[PDB]
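Inspection log for the structure reproduced underneath, given as structure tokens.
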Amino acid sequence: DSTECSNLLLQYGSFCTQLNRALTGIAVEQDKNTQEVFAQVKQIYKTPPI
Amino acid sequence: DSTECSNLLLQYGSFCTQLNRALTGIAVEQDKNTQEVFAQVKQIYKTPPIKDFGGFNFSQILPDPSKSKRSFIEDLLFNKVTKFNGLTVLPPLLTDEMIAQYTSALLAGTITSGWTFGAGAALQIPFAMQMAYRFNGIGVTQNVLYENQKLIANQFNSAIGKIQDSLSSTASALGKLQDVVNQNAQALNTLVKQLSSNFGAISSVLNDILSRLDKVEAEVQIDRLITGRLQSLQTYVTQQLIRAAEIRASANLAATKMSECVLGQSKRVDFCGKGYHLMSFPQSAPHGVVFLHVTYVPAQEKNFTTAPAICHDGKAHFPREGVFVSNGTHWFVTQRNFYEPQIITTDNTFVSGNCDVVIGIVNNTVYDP
Amino acid sequence: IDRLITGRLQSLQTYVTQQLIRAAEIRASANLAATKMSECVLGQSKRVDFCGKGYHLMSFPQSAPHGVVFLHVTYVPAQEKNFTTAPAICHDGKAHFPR
Amino acid sequence: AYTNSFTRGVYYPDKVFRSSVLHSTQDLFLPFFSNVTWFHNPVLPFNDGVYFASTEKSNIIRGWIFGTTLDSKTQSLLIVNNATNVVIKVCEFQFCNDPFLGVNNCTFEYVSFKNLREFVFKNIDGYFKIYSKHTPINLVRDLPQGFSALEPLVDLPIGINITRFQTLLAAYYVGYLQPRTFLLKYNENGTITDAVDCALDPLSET
Amino acid sequence: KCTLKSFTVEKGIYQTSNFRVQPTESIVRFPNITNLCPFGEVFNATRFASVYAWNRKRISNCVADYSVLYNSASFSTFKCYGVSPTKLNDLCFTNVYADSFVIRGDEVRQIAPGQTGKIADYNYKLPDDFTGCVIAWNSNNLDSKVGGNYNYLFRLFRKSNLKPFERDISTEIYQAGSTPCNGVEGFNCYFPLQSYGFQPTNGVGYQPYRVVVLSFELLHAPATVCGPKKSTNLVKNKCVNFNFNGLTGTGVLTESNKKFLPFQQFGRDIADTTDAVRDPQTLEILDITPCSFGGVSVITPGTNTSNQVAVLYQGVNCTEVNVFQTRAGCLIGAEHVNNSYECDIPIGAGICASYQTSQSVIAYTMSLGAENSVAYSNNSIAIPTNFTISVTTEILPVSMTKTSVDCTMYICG
Ligand SMILES: *[C@@H]1O[C@H](CO)[C@@H](O)[C@H](O)[C@H]1NC(C)=O
Ligand SMILES: *[C@@H]1O[C@H](CO)[C@@H](O)[C@H](O)[C@H]1NC(C)=O
Ligand SMILES: *[C@@H]1O[C@H](CO)[C@@H](O)[C@H](O)[C@H]1NC(C)=O
Ligand SMILES: *[C@@H]1O[C@H](CO)[C@@H](O)[C@H](O)[C@H]1NC(C)=O
Ligand SMILES: *[C@@H]1O[C@H](CO)[C@@H](O)[C@H](O)[C@H]1NC(C)=O
Ligand SMILES: *[C@@H]1O[C@H](CO)[C@@H](O)[C@H](O)[C@H]1NC(C)=O
Ligand SMILES: *[C@@H]1O[C@H](CO)[C@@H](O)[C@H](O)[C@H]1NC(C)=O
Ligand SMILES: *[C@@H]1O[C@H](CO)[C@@H](O)[C@H](O)[C@H]1NC(C)=O
Ligand SMILES: *[C@@H]1O[C@H](CO)[C@@H](O)[C@H](O)[C@H]1NC(C)=O
Ligand SMILES: *[C@@H]1O[C@H](CO)[C@@H](O)[C@H](O)[C@H]1NC(C)=O
Ligand SMILES: *[C@@H]1O[C@H](CO)[C@@H](O)[C@H](O)[C@H]1NC(C)=O
């Protein structure tokens, strides 16, 4: 949160967008991975009482 | 153009060759990925002149000669999906017409010969008899096809027609291919915008530095641009090497689906779509493949009383290839995937010793032919 | 010296990154070779073109430097003849199907 | 008295042709739907730059004065429409604006309700910029809806510092420019059409 | 061989170089030559400035050409200090000035950096590091008069020396004793001016020379003066280096069908690369295409097979470079062949090359396999009668060399 550094970091262009975009793609994959493993069942089947 | 920059860039040595070696390794791999998927047929099995396939109607997925000679659905797929600063884009080895000749050969061989063209020479089989083998392969007896053949054929024609023409109504189905187009375009635009960036230099325009500054200081400002532009170009080829590894995984999966679905019949659950798999047809799409998996799904939910075995002359009988079921008053044996009751005979069944051992055995009669 | 440190460090980061990406491709090939050992050598695969082109009978592993060779043995049908065929035959007014 | 600015005053940010494209820029602009002052003749602060717009039928507005003092001690800018022409000059002037027809320590000179005029005035020591547009309207006292794009008239060589301004003499409105990010819809003819004020609301930011 | 660092090459296609179409000429374009600076008033007047009270012009808001002053035969001497007279036509300034006076032929030499004596110390003072040029010309026909032209005067006496660039017009009576002069001549009290007494008969050291001194300032307010701008003819459909209004680039210039607005000067593509310009000398909008470039690839059988090769210019048209225009680029030294075969060496877009029959590199459209019609009918089946047992070799990478690097031993060692 230094304003003096922040104005220099703008002179590096797209790099900081390109990293935060890469981590967002990795974040969304973790939900996809979990959905593809567990959500294979169409209905919440449940066991008889006895 | 700048010989000043070109001479400064020599101090970094081999990096300029490493990045082009890495991009060449990726570029050679598109052509391998498409040959592993499509080029797994030895001969071009044409298409027969007379369309006597029982009731089954492949005209939506067979070639259209009025057009590349794509099928109808294969032309919907292309329509729903469909540079300068030292950057160049290279053509694929197989053209879209050569890939459409391969999907044509694969489904023409499948329709006329079954799985036989995968194991050796294509052997002709009437299409209704190929479908009876594929029913027999999912544990449903052949006569369940021949006795229902017009129903099965109408129900296939409805599913491959009415429902699959949903691709005319919506483009959002092809999101996996559109994503691969968008990611490569957005990476390549990000590589170009990085030329406008200063990286701490007095200007991002290379001739502007050389026109404004004394030669010893101009070399400091240019080395600032070289450092940032080289890091930008390394970031791009690193992300393309990582992205090409997921495309290789998808191409190895698609090549495996082309062998095990399509030119086989897979017993692997949920591999070739939901339900008990019968067939699949490949259709080409830009940068990808589409499999139309044909599959058998059962349809009832009321009940029968059942037993593991039945007693007769003090001996326990077990069903030879089926289940024992009662309609409430009478006992039958059925095949297990489709309700077709049969009288319990000594050749519907096999004995295994005494009545006393089995838990839940029932007393009934076994008929002797 | 800091110019040499900066350049040689970046040279070594570029090597290690491409080595990590290349090791992932060798791991995918070793996971495939362990699956071919299990399903082709320790079993008989009913899985089309997994254990060579043809109907798979069996397979044998041989060592190679940094790899494995599988010698896949397969039945390949040959010398076919054309016949007339029928889905069923009709006898005493009843339809018979081949067992 | 106050009035709402709506979505007006989108001057072309640079002399570049662009087409079928959505360009992003960070210039000094009217923030959308902001309040502006309404008038129908005070000396006013200039801030970071001015938007001015007026109900054109009678042509009663004659020009403007800009500078720091506007009244001796240092050079100040006069711009006036002398009927067929416009006179631009930057002397150490010292006058009231009300006697407009009556108006050396000087270094430059140059000569150039039925409607809305729209004009924008901007400076950065790197020469003094005027943009404008004109459009027909209904007989309404305040700014109408829709987008308006303002075209660069002149970029005058003056080098004068400005903190204050005044007008020579319809309704007229005064708003101020602010550092703002905009997304601009250049159509197939390379005219700016629609625009998004990226800091207005979360949907615009999206 | 040099690309591969080897004396042996295996069969393949190798990218060995990149080639680019070079610019055939340089184009420069600027607006019509207009608002040329008003220097002539300082030289061509009937009157002239008198050195005891010299006159300055201001030059601003205009384009100069100082090279007129060092090419015209109208002047007897030209001198310059600090910066070259040619460099003045490259430079730019917030204001420019021209000082003027008449001096006798023996005393024009006082107008130089760091000088001393009557003219230098009491009439016109230049510092030791002055930047500017001085123009002097004999004016005995204009400025001399019978008995002397007493309008031309120099200050002989002053209270103190001038500072550098100090202008003074003072005419106060000089005092040379304790007696107060009360603003008039008298005992030890004298008029501070003298005349060269310019007469038409005078020898050259006593003849009038008109003189002008150029001077400049560049300030935080941007330059209102610059030197002259070049321009060239306009050439199209050829690769050229170009400079429109200071915008440098290299490309092919063409006609366009774009509709620029009257204030717009150049047009941009989606990635903020220029793709069109207005010619400042017409209403023509010109489209810009970058000059044709691509990889050069060498197509070879093995070096123990043949030294013959073909060359592919990737994405380049054969117009720009026995010859064959593929979709992948111009191919040279390969024979096009109307047959088709398995793909031996891949080129792209369905094209491959091989070494074949008297032998050469050939290029052909690749064959996907033999065409076959399966003998399908609704009652025909084919059944195998034999089974040829087949052994196939599958080979897989399983591991890699266990290399390790100490980064401190590699970096420093
Ligand atoms: C096959 O289906 C198409 C519609 O998709 C229809 O036009 C055609 O007549 C059908 N073919 C036959 C032999 O009935
Ligand atoms: C048959 O199974 C259904 C499954 O939903 C169940 O609701 C029903 O109770 C069963 N029938 C009888 C007679 O219990
Ligand atoms: C059970 O099957 C037999 C033979 O089809 C039929 O006669 C009998 O009525 C059935 N019983 C019930 C409860 O439906
Ligand atoms: C089945 O369940 C019923 C009710 O729980 C019970 O009466 C019967 O004895 C059970 N039979 C077997 C074979 O488990
Ligand atoms: C089954 O039949 C036998 C006689 O064959 C009898 O002894 C036995 O009790 C019967 N069991 C049931 C559950 O009815
Ligand atoms: C008869 O069988 C052979 C088997 O190779 C096949 O080539 C041929 O096409 C068949 N005959 C006809 C008339 O199709
Ligand atoms: C663009 O320019 C053409 C020709 O001047 C004109 O016909 C068209 O209406 C303009 N607008 C659009 C949106 O194309
Ligand atoms: C050497 O020649 C043989 C036969 O022409 C060829 O197979 C091989 O690829 C060649 N190798 C090299 C390195 O030239
Ligand atoms: C090659 O360039 C010439 C001249 O521009 C043109 O006539 C020709 O059609 C071009 N050919 C291809 C395939 O681009
Ligand atoms: C290829 O065949 C066409 C047939 O019209 C002919 O014109 C052409 O000259 C042939 N090419 C060569 C290189 O012989
Ligand atoms: C089967 O093929 C072998 C050669 O592979 C041949 O020797 C043998 O005679 C053939 N048998 C028949 C019955 O055709």
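Chain B is numbered as in Swiss-Prot, which gives 745-811, 813-827, 854-1140 for the residues shown.
Note that Cβ sites are derived from N, Cα and C of the backbone, with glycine treated the same way.
Secondary structure at B:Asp796 (variant position), taken from DSSP and collapsed to helix, strand or coil, is coil. Annotation of the natural variant B:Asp796 to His in Swiss-Prot: In strain: B.1.1.318; the original residue is retained in the structure shown.
DSSP classifies B:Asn856 (variant position) as coil under the three-state reduction. Quoted from Swiss-Prot, the note on natural variant B:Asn856 to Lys is: In strain: Omicron/BA.1.
For B:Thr859 (variant position), no same-chain residue that is 6 or more apart in sequence has a Cβ closer than 8 Å to its Cβ. Here Swiss-Prot describes B:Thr859 to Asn as a natural variant; the accompanying note says: In strain: Lambda/C.37.
According to Swiss-Prot, the natural variant B:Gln954 to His carries the annotation: In strain: Omicron/BA.1, Omicron/BA.2, Omicron/BA.2.12.1, Omicron/BA.2.75, Omicron/BA.4, Omicron/BA.5, Omicron/BQ.1.1, Omicron/XBB.1.5, Omicron/EG.5.1. Contacts of B:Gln954 (variant position) defined by a Cβ separation under 8 A and a same-chain sequence distance of 6+ are given as B:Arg1014, in order along the sequence.
B:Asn969 to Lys appears in Swiss-Prot as a natural variant; the accompanying note says: In strain: Omicron/BA.1, Omicron/BA.2, Omicron/BA.2.12.1, Omicron/BA.2.75, Omicron/BA.4, Omicron/BA.5, Omicron/BQ.1.1, Omicron/XBB.1.5, Omicron/EG.5.1. In three-state terms derived from DSSP, B:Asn969 (variant position) belongs to neither a helical nor a strand segment and is classed as coil. Cβ neighbours of B:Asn969 (variant position) (same chain, under 8 Å, six or more residues apart in sequence): B:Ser975, B:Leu996, B:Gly999.
Quoted from Swiss-Prot, the note on natural variant B:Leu981 to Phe is: In strain: Omicron/BA.1. Within the same chain, residues at least six positions away from B:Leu981 (variant position) with a Cβ under 8 Å of its Cβ are B:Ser746, B:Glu748, B:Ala989, B:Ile993.
Around the Cβ of B:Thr1027 (variant position), the number of neighbouring Cβ atoms within 10 Å comes to 19. Classification of B:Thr1027 (variant position) by DSSP places it within a helix. Per Swiss-Prot, natural variant B:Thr1027 to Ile is noted as: In strain: Gamma/P.1.
The Cβ of B:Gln1071 (variant position) has B:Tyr1110 as same-chain neighbours under 8 Å, each 6 or more residues away in sequence. Look at B:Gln1071 (variant position): DSSP puts it in coil. Among the natural variants that Swiss-Prot reports, B:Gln1071 to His is described with the note: In strain: Kappa/B.1.617.1.
Counting every protein chain shown, the number of other Cβ atoms lying within 10 Å of the Cβ of B:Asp1118 (variant position) is 10. A coil conformation is recorded for B:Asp1118 (variant position) in the three-state DSSP classification, outside any helix or strand. According to Swiss-Prot, the natural variant B:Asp1118 to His carries the annotation: In strain: Alpha/B.1.1.7.
Note: B:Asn969, taken in sequence order from the variant positions B:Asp796, B:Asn969, B:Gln1071, have a C-beta within a distance under 8 Å of a chain A C-beta.
Residue pair B:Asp796 (variant position) / B:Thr1027 (variant position) shows a Cα separation of 30 Å. Over all protein chains present, the Cβ of B:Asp796 (variant position) has 13 other Cβ atoms lying within 10 Å. Rounded to a whole number, the distance between the Cα atoms of B:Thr1027 (variant position) and B:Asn856 (variant position) is 39 Å. Those variant positions from the list B:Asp796, B:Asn856, B:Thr859, B:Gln954, B:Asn969, B:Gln1071 that have a Cβ under 8 Å from chain E Cβ atoms: B:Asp796, B:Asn856, B:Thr859.
Secondary structure from DSSP puts B:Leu981 (variant position) in a helix.
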